[PDB]
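K.L.:
Below you will find the structure I want to go over with you.
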Amino acid sequence: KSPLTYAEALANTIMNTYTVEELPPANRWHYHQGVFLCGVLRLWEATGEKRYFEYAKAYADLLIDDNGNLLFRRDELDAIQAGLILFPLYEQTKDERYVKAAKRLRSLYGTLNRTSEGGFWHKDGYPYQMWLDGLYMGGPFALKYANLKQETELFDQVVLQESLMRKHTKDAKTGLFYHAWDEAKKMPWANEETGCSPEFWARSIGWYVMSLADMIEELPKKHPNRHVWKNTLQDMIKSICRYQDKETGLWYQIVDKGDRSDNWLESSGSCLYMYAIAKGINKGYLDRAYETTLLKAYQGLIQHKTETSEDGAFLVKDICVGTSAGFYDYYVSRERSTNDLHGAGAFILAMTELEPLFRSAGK
Ligand SMILES: CC(=O)N[C@@H]1[C@@H](O[C@@H]2OC(C(=O)O)=C[C@H](O)[C@H]2O)[C@@H](O)[C@@H](CO)O[C@H]1O
């Protein structure tokens, strides 16, 4: 069907599964709900259906009180991501509660611990460790804030975070990027010479390319990193696409090792690549010929990873559960779950960006 049809089916399925008080982890401000609700608000923009806006707003209002107060994990980049929902909520409502909450999250950057060259630790509990996922958790928010409040120092901050991750985790051979880097070389997964984790884990690279694809347009005009991030996205997408599965159109949990019998096709990473490829084409960062890769991914996604239940629920399966930096055997051993929120968010976002290219296919 058309991308938005599946996006609405998944969103309504999950909205029917959980009240906002249940949306897991329940009564917590966290990126799982933040990425799902980014999706639902994108869907609201695409369709104009107010129920999508209202559900997102109700989660925000569950967690943020009359004075803008919010409880969250104060050492985690992960806590910052859900702040992305605050910008459309504020824009629609002008309710200063949302800007107040946003400023609480933005104020976190100055409190977090850092590697020697300034890269944020993923959490206090992960000292000297940068994980690719954190570019999505902390980067787009910062640039939205920068534009809302005209704080150019946040442009500089995201430029630095990204350059450090790319400097330390990009593999020149494949062009893929390792999941995490430990400057201290204290974790068991840290390579003794480079500090990197050993594998290309699909979702983490997915968050990175989604981030680049979304952040370029938030930079000032003529900002030097417009060129840099475009170039970076182009090469990353070329690298990723080389590993697309020829039979299903999808990508593997461990991107470069799809021949391994204990590897498997994973949905959230695949949807993130679809998002970044569609977004890149839509914005002109990527050659339009990537549309075939994209539509092939779309066909396999639906065919192999989705279904409707006897009771009518739309199900996206084989989404990796929450996963840390680690080894091959740990990654391929991760639980494969259905309709997990970060994967549902990636699915819904992918569909909204795919919709225009689907509509115009052939023209
Ligand atoms: C420290 C630890 O491993 N905590 C577990 C959670 O992992 C953290 O949460 C996230 C995330 O997606 O929420 C991913 C990383 O694994 C890590 O930062 C999580 O895996 C959990 C089950 O949801 O169990 C915790 O013990």
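We're sticking with Swiss-Prot numbering for chain A, so the shown stretch reads 11-373, in order.
Method on record in the header is X-ray crystallography, 1.7 Å.
Cβ from N, Cα, C; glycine included.
Quick paste from Swiss-Prot:
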ACT_SITE  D143  active site, proton donor
BINDING   40-41, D88, 132-136, 213-217, 333-334  substrate binding site
MUTAGEN   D143 to N  Loss of hydrolase activity
K.L.:
Given the recorded positions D143, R213, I215, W217, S334, return the subset with CB under 6 A from an atom of ligand 1, ordered by sequence, or none if empty.
P.N.:
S334
K.L.:
Just to verify a number: CA distance, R213 (substrate binding site) to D143 (mutagenesis position), in angstrom, no decimals.
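P.N.:
Pair distance, Cα basis, whole Å: 8 Å.
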K.L.:
Can you give me the Cα-Cα distance between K133 (substrate binding site) and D143 (mutagenesis position) in Å, rounded to a whole number?
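P.N.:
Pair distance, Cα basis, whole Å: 12 Å.
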K.L.:
I need the CA-to-CA distance for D88 (substrate binding site) versus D143 (mutagenesis position), whole Å please.
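P.N.:
The separation of the Cα atoms works out to 9 Å.
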K.L.:
Given a 10 Å Cβ-Cβ cut-off, pick out the one of the recorded positions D88, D143 that has the most other Cβ atoms nearby.
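P.N.:
When each Cβ's neighbours within 10 Å are tallied, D143 leads.
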K.L.:
In which DSSP state, out of helix, strand and coil, do we find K133 (substrate binding site)?
P.N.:
coil
